[PDB]
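Below: one structure, written as structure tokens.
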Amino acid sequence: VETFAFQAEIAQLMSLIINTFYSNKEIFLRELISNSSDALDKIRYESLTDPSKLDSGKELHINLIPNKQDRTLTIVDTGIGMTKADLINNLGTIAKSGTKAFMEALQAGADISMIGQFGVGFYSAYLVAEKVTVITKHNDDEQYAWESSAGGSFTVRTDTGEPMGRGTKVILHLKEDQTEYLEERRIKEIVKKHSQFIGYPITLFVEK
Ligand SMILES: CC1(C)CC(=O)c2c(C(F)(F)F)n[nH]c2C1
């Protein structure tokens, strides 16, 4: 298990998301589904010139899996997935500029729900989650697990759990007072409101 410090800007963003009073937390789901859609767009496009990129799975979709026993909501996609370099360096580098702009916009009267316009919507996960675990598998790289409970650091390890084929699973370990996001009725409401035109099947799993 390797431990890394967030860039200062991202640590600042995470603290803002965690500490700001903002009741409209439900937008986290729209943001993560949007991320998934983008990742699915990417593998679909790449597969047009290299069909073998789908050897790791032809189906392009999104699953939403609530688990009341673990108090987790998992967003699974079969998108392009992320390399180790993506997890540690690439995405954080691109996120630095978007974070700065988002910060500036907020100071100018924007609100947290506009986070996606700055490309850092993933971090809206911390509106509802005390810890986020990301399991990801890109073609030609290993399956990794990224994890952070904020506090300025994240970890990355090679993942030994069930192999995924290709894609990303975002596991939201929900805050004690945010369990409404495990309810079927609530998730359906949010998907209908904010994600009705996503171009991939979204399956909301039901609890046993
Ligand atoms: C575990 C991540 C790599 C962290 C991160 O920084 C990020 C972003 C961001 F960079 F766009 F914010 N999008 N998706 C992710 C997942």
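To match Swiss-Prot, the residue numbers of chain A are left as they are there, and the shown ones run 17-224.
Header says: X-ray crystallography, 1.6 Å.
A Cβ is built for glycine as well, from the same backbone N, Cα and C atoms used for every other residue.
The annotation that Swiss-Prot gives for the mutagenesis experiment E47 to A reads: Strong ATP-binding. Strong interaction with HSF1, HIF1A, ERBB2, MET, KEAP1 and RHOBTB2. No effect on interaction with TSC1. Taken residue by residue with DSSP, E47 (mutagenesis position) is part of a helix.
The annotation that Swiss-Prot gives for the mutagenesis experiment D93 to A reads: Impaired ATP-binding. Strong interaction with HIF1A, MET, KEAP1 and RHOBTB2. Loss of interaction with HSF1 and ERBB2. Los of interaction with TSC1. Annotation for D93 (mutagenesis position): spatial neighbours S52, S53, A55, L56, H77, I78, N79, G183, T184, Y216, criterion Cβ-Cβ under 8 Å with sequence separation of six or more.
Residues within less than 8 Å, Cβ to Cβ, of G97 (mutagenesis position) and separated from it by at least 6 positions along the same chain comprise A55, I59, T152, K153, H154, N155, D157, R182, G183, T184. Where Swiss-Prot documents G97 to D as a mutagenesis experiment, the accompanying text is: Abolishes ATPase activity.
Within the same chain, residues at least six positions away from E47 (mutagenesis position) with a Cβ under 8 Å of its Cβ are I131, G132, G137, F138, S140, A141.
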